[PDB]
Structure formats: C-alpha cells, structure tokens
Number of protein chains: 2
Amino acid sequence: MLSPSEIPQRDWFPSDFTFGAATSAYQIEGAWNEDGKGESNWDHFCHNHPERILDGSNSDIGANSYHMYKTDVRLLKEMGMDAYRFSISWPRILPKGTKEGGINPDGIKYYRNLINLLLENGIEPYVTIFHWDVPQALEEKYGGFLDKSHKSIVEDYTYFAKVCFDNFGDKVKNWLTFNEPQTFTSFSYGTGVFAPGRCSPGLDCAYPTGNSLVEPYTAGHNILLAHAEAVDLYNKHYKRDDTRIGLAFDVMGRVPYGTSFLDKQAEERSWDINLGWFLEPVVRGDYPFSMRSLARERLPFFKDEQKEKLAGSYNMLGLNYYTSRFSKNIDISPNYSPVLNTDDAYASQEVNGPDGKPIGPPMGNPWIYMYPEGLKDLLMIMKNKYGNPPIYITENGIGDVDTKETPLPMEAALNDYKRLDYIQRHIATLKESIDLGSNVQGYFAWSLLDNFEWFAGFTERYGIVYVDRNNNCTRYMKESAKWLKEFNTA
Amino acid sequence: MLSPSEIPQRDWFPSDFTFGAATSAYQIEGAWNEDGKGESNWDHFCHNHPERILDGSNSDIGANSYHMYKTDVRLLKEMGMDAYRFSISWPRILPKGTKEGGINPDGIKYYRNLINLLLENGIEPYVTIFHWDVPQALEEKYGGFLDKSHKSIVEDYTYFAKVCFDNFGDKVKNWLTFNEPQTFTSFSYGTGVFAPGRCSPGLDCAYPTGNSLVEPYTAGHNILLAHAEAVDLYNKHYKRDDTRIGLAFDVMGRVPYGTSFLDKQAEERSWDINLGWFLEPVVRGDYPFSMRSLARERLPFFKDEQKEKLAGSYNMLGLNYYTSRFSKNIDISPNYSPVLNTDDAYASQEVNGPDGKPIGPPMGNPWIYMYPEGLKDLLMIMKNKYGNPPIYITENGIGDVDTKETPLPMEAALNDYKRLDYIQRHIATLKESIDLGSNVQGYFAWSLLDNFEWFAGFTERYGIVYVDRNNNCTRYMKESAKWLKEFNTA
Ligand SMILES: O=[N+]([O-])c1ccc(S[C@@H]2O[C@H](CO)[C@@H](O)[C@H](O)[C@H]2O)cc1
Ligand SMILES: O=[N+]([O-])c1ccc(S[C@@H]2O[C@H](CO)[C@@H](O)[C@H](O)[C@H]2O)cc1
C-alpha cells in the first residue's frame, strides 16, 4: 500500500501531459447489425464458435456504447480526462469492407457525433483506426490480412483509412493505424485463440488447418505494408502541423531469468520478437536481426520502395503495458523445434523467477502480474535505442475476475483498490521516467468501461467505470475512477 | 611517444606476475628433416607451393633453433625473463603421427634438453603442444583436422598429448593444448592462405576444391573434441596442484563502426565468431548462440558427454592480442550470401572508422594497427562475462617489414623504437586492467626471435632479438630486448 507522500499528484507532470481512458469498438459498441453495419470477423467467430469464448457470450450488445455514447462522454468529462482513445469499426463504416460496397452514412454519423461531443467537452480524441475488427466480407474474399497477394488487403485498408481521414480528419489530430499487431497476429493465427481461430494441425483451436509458424508473419507483414501505405497517404494529403499519426504496440517487460549471460541474450531475443517485430520496421524499414536469423524464410522481405515508406512512418508511438516476464534461454539443437511463431525467440517467458516467486504480485486474472519496473525498462529502451520518439501509454490496467462459480459482488467490484494501487504505481514510474529523459507524453487507463474481453467473454472487468448488465448497462464509478477524478481535478 | 612516469616499471605488477617471450616450432626450429623428424603440413605446403608464400621461402632452416637452442636460453636469461613459451613439433616426436609409427628418441631428447636448460636458468616453461604443425602422414591418411569421422584425429592428438605428458610432465607445470584455433581453421580451410591451402571453388588458393563455409567448422570442431579429450586425460593421470593446462585464443578487439545500435549488435556477433567460437565451448560446453543461429547445420553439434568434458576444461587461458577493428553491421537479405566462414557473422571488420581514420596508428605490416584500448576491452569481457579466469597474454608485438625491394638495414632493424613503444603501451594497459579487477597473470612478447612468418615468409621481423640470416643466424638484441632486460632487472 502506497504512502501519502508517494501517491501521484497532478502537479508532477507538465501541463502538456494528457490523461485519459481507452476502449475498442467491438468491445463496447454493441448494435452489431444495426444501421447498416456489416458483419465482422468477431461477430462471425463468436456466433459460430461460442465454445471458444470462456463463457459462451458475444458482444452483440457489449457495453452498448453505440446507443449510450453520450453517457460515456459525460463520465469522461466528470473525471476531468484530457483525452479519450477509442477505435472505429471498419465494417460499420464499410459494410462490405471495400470502396465498391460503399460508405455507410449511419456509421459516419455515429463517429462524427462522438468526436464533436468529445471536443465540445474539451476531450481530445485519439482514434484507433483498426482494433481487430475485420470486415467478414474481406475475410471471406481473401482471408483479410492473410491476403497472399499482399495487395488487396493493403488497398482496402488504405481506402478505409482514407474514408476516416476524409470524414474525421478535420477534427481528429491524433491517429493510430493499428492496435497490438503482435497480439493480433500471434493470437489469431498462432494459438488461434482469437477471431479467425486458426492454428497448426495438432494444436487446439477452431480451425487447426493453418500454420502457426507462418501465418502470423504473413498477417503481420501485410499489416506493416498497410501501415506504410496509410501513413504515406496521411502525410501527403491530411497531415497538419498540429496532427500526429502512429500505431500502438503490445509489450511485456523482459527480465533475465538467471544470472547467466545466456539469459541476457534470451531477454534480447524476447524484446525483439515481441516489440521489435513491428517497432523496428516502422523505425528502420526492416525486421530485427534476431528474427531474420531465426525465422529465416518464414519472415517475408520488403522491397526497397517498401523499406522507404516504412522507415520513420510515425510522429508518435503508442505502448500498451500490462506486465513482464522472465526470459529463460533455450539453446539451438537438433532436439527443440518451434511450434508457435513466438517460440522462434528461443526463450521461454516465465512468470516465476529461479527462486520460485512471481516477477510481481498477481493482479487477479490468468496473466497480469504487477511489475511497474518493467514499464521503466521499456521507456528506457525507446529512449536509448529507438530515437526516443513521443510515447503514449495507450493502455494499462487490470481485469477483476467475475464468473458464475465465483461472481464478483457489485460492492466489491466498485472497491477496486487493487486496480487503484496498480494505476497509481504505474503513473508514478512515468514521473520517474520523464525525469530520466523519457519522452512519455500521456497515459490512458485501459477500459473506461467494463466490456467484452475477447475469448474471456465477460469473465473479467477491466473498466474504471462499472457496467451493470442486469440494469441496461448503466455505468457506475469505481474508486479507481473516483481517484482519477480528483487527480485531474485537484 | 610515451613520457617517463608513464613507462611501465616492474614494480607495478605483483612479484607473482610473469614475463617472457614466445616462439613456435615450425617458425624457429629448422632442421626440417633431421634426426628422423617427420614431414609436416607446412614442410609439404612450402615445398610444393612456394608461390603461395610472399617471397617464395620456407623454414627448412628458420632460426635454426634446433641446433642453437642453448643460445636462445642464454638470451632469455640475460633479459631476465620469468618464462618462455614454445611449441613442440608433433612430427618431430611422432614421425608418422601415430602411436604405430613410434616415438622418435631424438625428438624427445631435444625438448628434454631444452626444458632442463630452461629450468636450470630459472625460466619456467610454457609449452604449446600444437602450433599448426600437423604430421603430413595424418594429413594424407584422413585430412588431419578435416577428419569427417571426428574420431581419428581426436584419438591421434590425444596420444600425441599423452606422449608429451609422459616425457615432460614431471618438469612442465604449464600446458597449452592449442594455439589460435580460429586463425588456424579460418586460414587453412577458409581463405586457403595457410598450410593445406584449401578454399571453396571460385576462390583463389592452392586447392580450391574444399568448402570455406564448412571445413573451417569441421576442423574447429575436431580441435575442440581433441582439446577436451587431452585435458580429461591430463586431469586424470597428470595434473598436480601446481600444474595448469589450457589453450590460447587469437583475438582482435571489436569496436562498433558507428553510432547505430545495429553496429553494437555487429560488434557482439564479431566477438562471438572470433573469440566465442572456441572460448564459449570450453567455458560452458557449447558454441555461442549467434553462430548456431547463423552457420546453422554447417556447425556440428556436440553430444552430451562431450559438452561435460568441454565445459571447464582449463585452469588458465591464453590470449593472443595484436589489434582491433570496427565492426559494421550487414543485414540479412536475399542479396548477401556468405562466402567465407567468417562471413557468417554478418559484419565487416573495418580498419578505418566512419571518419576515414584508422582505429589506431599502423605498425608497418598489412594488418597490425595499434589500439591498446582493445586489450582492456578484451580483459573486461573475460572478467565480467566469462568468469574472470587467470589470463596470460601469450602473444603481443609487431612485425618490422624487410623485403627485397625495401630491405631493412640491420641498424634500423635493431632500433625498433616503434615496437618498443608498442610493447610498453600494452604492458601499461595490463596494469590498468589489473586495477580494474582483471585476473591477468603474465605477458609474453611475441617473438623472442625474428623467424619464418608463415605465408609472409621472411618479409617481416617480429623478434625482440635480431637473427642475421647472412651469418649463420647469429642473434643480436634489439632496443626492445634491451629495454625488457632492464625492466626485469631493477
Ligand atoms: O495473455 N493474454 O492472454 C493476453 C495478453 C495481452 C493482451 S492485450 C489487451 O487485453 C485486454 C484484456 O483481454 C483487452 O481488453 C485489450 O483489448 C487488449 O489490448 C490480451 C491477452
Ligand atoms: O591477418 N593476418 O595476416 C594475421 C593475423 C594474425 C596472425 S597470428 C601470429 O602471426 C605472426 C606473424 O604472421 C606469427 O609470428 C605467429 O605464428 C602468429 O601467432 C597471423 C596473420
């Protein structure tokens, strides 16, 4: 428990610093088939394979923010947030996913109203163009980001970005092309736990007929090409002195398992395959050496024209930080054979150190362990190794477990002191990091709202605002939310 | 030019610290076919391909130390040296290279007399068992260290090692199984510049029917297996509290070419492929990750019983230091394709930095540039990453160029102030390194005598003592030698 002289204060951090909360379309919008919205990959996945989501639920309603957005802004204003990060639904804007299919007027209106309302209350909008919701039409036509032609998906995504620039560019000054490329590719086509549900034969997912060692890279390579085409388009027709564009990386901190230098090497291969995978190409135009040396031919190459577009394609970078892991070395030998794309790093990511203890206290769900130190390590790598570009912690928080056999009574849910302590500790390390020369610019608490947690369904509540599903999704502030309120209000 | 107060004094190092000079059998011995000595790979190479040595010479006489050894010890005593490092001629001991062939009595006698004489003058002998001189009989029988079975050469070397332990074990308290494995394998089977003269088709060497991307590793792997087997035998039937055994690595310091982090990575792959190649295996029982990930299947795997034998097989380690290089990154791509085994490091070793200036001033020959800092960097890596074992700089010095076109007059030859300066500087860094916690134990000036410089023939003089080839190889102390004399006597 933090002492008083230790609780973050707003006068720490300059006036520029922005504080806000974040959400993602499919996770909170609901109205999956209303006002012309086209079906998405997740609509498709949840409806055809509820056994694949922990509690057999879907997000046909989610937090119902499509109809309750006005309330969301109200809560944001009341908390005194500076910004709000949300994503746009590709299929709600382009039902068929293509330029051919046409632009859905109702989709444009919804985001238009939200953006205007946000700005009216002094809340700066940070827009995530793509947050895993792929138009099923594009998925059936060519597998989406699996597009073997590496063209279709790029042209389509680009247009989708264009439409967004065309209708929201005048009000939006902060764009994020993609969210968590690594999580998306590794989970959708590696362990098949996400959206499509594909994985290598022998593995356990809905469609075990893919190749966990190849598809994640194929998809990731297309995303990168798409990113480039998009930023090139943004900089040539929409960029303004006061507007910025980038993308957000998912990343866990990596600490050497033991004292051996072999683990130090394992740690580096880990940062490389998790963060470097997508970060290095947007900064220098190619993948990390370790990956090219290990994944070999399974990692596509970029033409020279592509290398140019990629390198330096951002004005800011988003970082989604939740935990860390101990990286333990795995030697190269004729025995060991990678199974998942992530095993190409020749290192196991342990939760418990050699002393049998967890890297940090368990926050409740099956993977979040508190280790704010890891967020400092990350900010120092961005500063000393990667040009120290503007950083935004676009995601950070924990998920309070709430199941059938172990229901979370509302009163407990609102007294999320564990979440409060977590948020505060990380905010503090940013103040530390800034003084250490980090170029961090803002912090977004992940989940303004309790919502659909992908394959976890509604078994976890990540919001700072509670959402009562038993009474038409009416929201209530938790202590974390209340603390954030006085923090921005003091 | 080095000022006084900066010039190293003997009282700077502990009384424990040892100082000496070094040589190698083929390079000085001579009497290539006397008293039953068997033909070696170099006898064979020089006699059949005089065009492959700069001045078309051989070492049939060399410094004729086989007949003048008594004089060599005298010089050593006069200089007040603590030790003398020399190597034994495998074919002079085992004419046919095998146990079957028998032991040559005269060969035993020569080394026996030398060792006794050395000890009589208080000079401790550091014996290098193998210094590139492979019996031609084995070379012809199965290609020597190219032995595809990874059995014959290991078995024959071990016996050779045994014979040495049997006849000199009682007097010798310091053994070195191999000398510069890297230089030997890379030059003999990589560039084909050494002994056998083998290289890949497409390259230029005596026998371009080999494979520069494989044979060096094959030979290196056998050497390692051989080393392990020799030390195991030593430790079980010969080791004594006061006796030690190890090997000597050739190694150039590596400095990042530029500021990009990519060069830092290139630097590490360089230390790895140069030093790590043989060092890591004797310290932890296996080649470094980088190499296994880059040379792939071209680098043989060690059994488990072999990993155990290899790990820890040494009580001390020898280091041969001459210069350093800037390591410049090379990306993996469909264009670049390694040709030489050393290319597997994906890094060019530049002599001049980004500013067009050499890493250090030139010492005369085609490759020695003065960079004492590199030695410090090397001793720090040994101290911090590899267990900080007792280290001996078994080689260090420069080569005064003396050709037919630009001959070096004896007067200039003796006034080797450039060498003296160079020797003094490195001895100082040793003192700096000790103060930084290095476990260095002694220093050996490379070349007590001017001698045959392999493919360079007699175009370079490395000795601290001059050898007049026009007057029966009579020796004269150069200024460097004289300085070393007063250094040890104060
Ligand atoms: O180990 N894991 O199973 C896992 C690791 C990272 C993430 S990223 C993060 O996961 C949140 C919780 O599932 C979700 O709300 C956001 O959309 C995402 O950015 C998801 C799941
Ligand atoms: O790049 N090169 O040309 C080169 C580098 C290192 C060495 S090692 C050293 O080379 C000396 C002169 O070639 C010789 O006297 C000794 O036997 C060896 O230890 C030989 C040649």
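Following Swiss-Prot, chain B residues are numbered 66-555, in order.
The deposited model was determined using X-ray crystallography, 2.6 Å.
In case you wondered, yes, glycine gets a Cβ from its N, Cα and C as well.
Pulled from Swiss-Prot:
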| type | residues | note |
| --- | --- | --- |
| BINDING | B:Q92, B:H196, B:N244, B:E245, B:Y387, B:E460, B:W511, B:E518, B:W519, B:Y527 | beta-D-glucoside binding site |
| MUTAGEN | B:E245 to D or Q | Loss of activity |
| ACT_SITE | B:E245 | active site, proton donor |
| MUTAGEN | B:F252 to I, W or Y | Reduced substrate affinity |
| MUTAGEN | B:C264 to A, D, R or S | Loss of activity due to impaired dimerization |
| MUTAGEN | B:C270 to A, D, R or S | Loss of activity due to impaired dimerization |
| MUTAGEN | B:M317 to F, I or V | No effect |
| MUTAGEN | B:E460 to Q | Loss of activity |
| MUTAGEN | B:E460 to D | Loss of activity and impaired dimerization |
| ACT_SITE | B:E460 | active site, nucleophile |
| MUTAGEN | B:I463 to D | Loss of activity due to impaired dimerization |
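Overlay of Swiss-Prot feature records on the structure.
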{"residue": "B:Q92", "record": "beta-D-glucoside binding site", "CB count, 10 Å": "26"}
{"residue": "B:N244", "record": "beta-D-glucoside binding site", "CB count, 10 Å": "24"}
{"residue": "B:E245", "record": "mutagenesis position", "CB count, 10 Å": "23"}
{"residue": "B:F252", "record": "mutagenesis position", "CB count, 10 Å": "23"}
{"residue": "B:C264", "record": "mutagenesis position", "CB count, 10 Å": "27"}
{"residue": "B:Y387", "record": "beta-D-glucoside binding site", "CB count, 10 Å": "25"}
{"residue": "B:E460", "record": "mutagenesis position", "CB count, 10 Å": "23"}
{"residue": "B:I463", "record": "mutagenesis position", "CB count, 10 Å": "27"}
{"residue": "B:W511", "record": "beta-D-glucoside binding site", "CB count, 10 Å": "23"}
{"residue": "B:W519", "record": "beta-D-glucoside binding site", "CB count, 10 Å": "22"}
List those of the recorded positions B:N244, B:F252, B:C264, B:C270, B:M317, B:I463 whose Cβ lies under 6 Å from any atom of ligand 2, in sequence order, or write none if there are none. none
If I take the Cα of B:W519 (beta-D-glucoside binding site) as reference, which of the mutagenesis positions B:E245, B:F252, B:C264, B:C270, B:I463 has the closest Cα? B:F252
Let's check the environment of B:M317 (mutagenesis position): how many other CB atoms sit within 10 Å of its CB? 25
Per DSSP (three-state), B:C270 (mutagenesis position) is coil
Which recorded positions from the set B:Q92, B:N244, B:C264, B:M317, B:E460, B:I463 come within 10 angstroms of B:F252 (mutagenesis position), judged by C-alpha positions? B:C264
Whole-number Å value for how far B:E460 (mutagenesis position) lies from B:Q92 (beta-D-glucoside binding site) (Cα to Cα): 14
Intrachain C-beta neighbours of B:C270 (mutagenesis position), sequence separation six or more, cut-off 8 angstroms: B:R117, B:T256, B:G257, B:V258, B:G262, B:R263, B:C264
Can you tell me how far the Cα of B:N244 (beta-D-glucoside binding site) sits from the Cα of B:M317 (mutagenesis position), in Å? 15
One should report the C-alpha separation between B:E245 (mutagenesis position) and B:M317 (mutagenesis position), rounded to whole angstrom, as 12
Which whole-number value in Å describes the distance between the Cα atoms of B:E460 (mutagenesis position) and B:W511 (beta-D-glucoside binding site)? 5
Check B:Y387 (beta-D-glucoside binding site) against DSSP and tell me helix, strand or coil, would you? coil
Which of the recorded positions B:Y387, B:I463, B:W511 has its Cα closest in space to the Cα of B:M317 (mutagenesis position)? B:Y387
One should report the C-alpha separation between B:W511 (beta-D-glucoside binding site) and B:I463 (mutagenesis position), rounded to whole angstrom, as 8
